[PDB]
Amino acid sequence: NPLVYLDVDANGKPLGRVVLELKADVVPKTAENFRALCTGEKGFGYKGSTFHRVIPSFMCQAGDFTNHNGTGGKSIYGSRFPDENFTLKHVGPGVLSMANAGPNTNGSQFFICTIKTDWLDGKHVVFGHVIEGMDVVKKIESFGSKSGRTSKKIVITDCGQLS
Ligand SMILES: NCCOCCNC(=O)[C@@H]1CCNC(=O)CCC(=O)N2CCC[C@](Cc3ccccc3)(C2)C(=O)N[C@@H](Cc2ccc(-c3ccc(CCC(=O)O)cc3)cc2)C(=O)NCc2ccccc2CC(=O)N1
C-alpha cells in the first residue's frame, strides 16, 4: 500500500508531518486519486491548499483546492467518481475518508476522523489511515470550532508520496 505525507502549517508555523497509508488493497481507484493529488503529478493537487472545515470531536476536512470552502475540488478521473465500495469503516481517530455531496460524488475533498464516525459508514468511502502524526491532526483539530471555521489558516505546505 502506498504511503503519502501531508506537511501542515498554521498561520505559517509548521505543525509537522502526517503520514497516511492508503488502502489500495481494498479501494485502489480511490487510493490512486488521493496519491496522485498528493504528488501533484497531474499538474494540480493538494499542495498549498487548506483544511477548510475542522470540527472538534468529529473530523478535519481538506482537499478543496479550487474554491477553498467545501464546494470544489477535482479528481484525476475527469468527473466526480463513484463510491468504489463501503468496505472499510469509520472505526476511530485517524481514519482517512472521502468527503462527498451524496452518492457517487467523490472528487478531491477528504477528511481525517478524530473520533469513531460510525454514522458515516455506508455513506463515505474510507480509503486509508494515519500511521504517523496523529498529534499533528490533534493540533489541527484544536484550531477548529462548532461551525467548522478554523481559528488559524491551516495549510498543506507540502505533500507527496513516501513509498
Ligand atoms: N449526523 C449525525 C451527527 O453528526 C454530527 C457531525 N456532523 C455531521 O455528521 C454533518 C451533518 C450535516 N452537515 C453537512 O453535511 C455539512 C455540510 C457543509 O459543511 N457544507 C459546506 C460546503 C458545501 C456543502 C454543500 C455543497 C455541496 C456541493 C456543492 C456545493 C455546496 C455544505 C457540502 O455539503 N460540501 C460537502 C463536501 C463536498 C465534497 C465533494 C464535492 C465535489 C466532488 C466532485 C467534484 C468534481 C470532481 C471532478 O470533476 O473531477 C467537485 C466537488 C463537493 C462538496 C461537505 O462538506 N459534506 C459534508 C461532509 C464532509 C466530510 C465528512 C462528512 C460530511 C457530512 C457531515 O459533515 N455531516
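Shown for chain A, in order and in Swiss-Prot numbering: 45-207.
Just so you know, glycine gets a Cβ as well, placed from its N, Cα and C.
Per Swiss-Prot, these features apply:
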type    : residues  : note
MUTAGEN : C203 to S : Blocks Ca(2+)-induced mPTP opening and reduces hydrogen peroxide-induced cell death
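Within 10 Å of the C-beta atom of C203 (mutagenesis position) sit 22 other C-beta atoms, taking all shown protein chains into account. Reduced to three states, the DSSP call for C203 (mutagenesis position) is strand.
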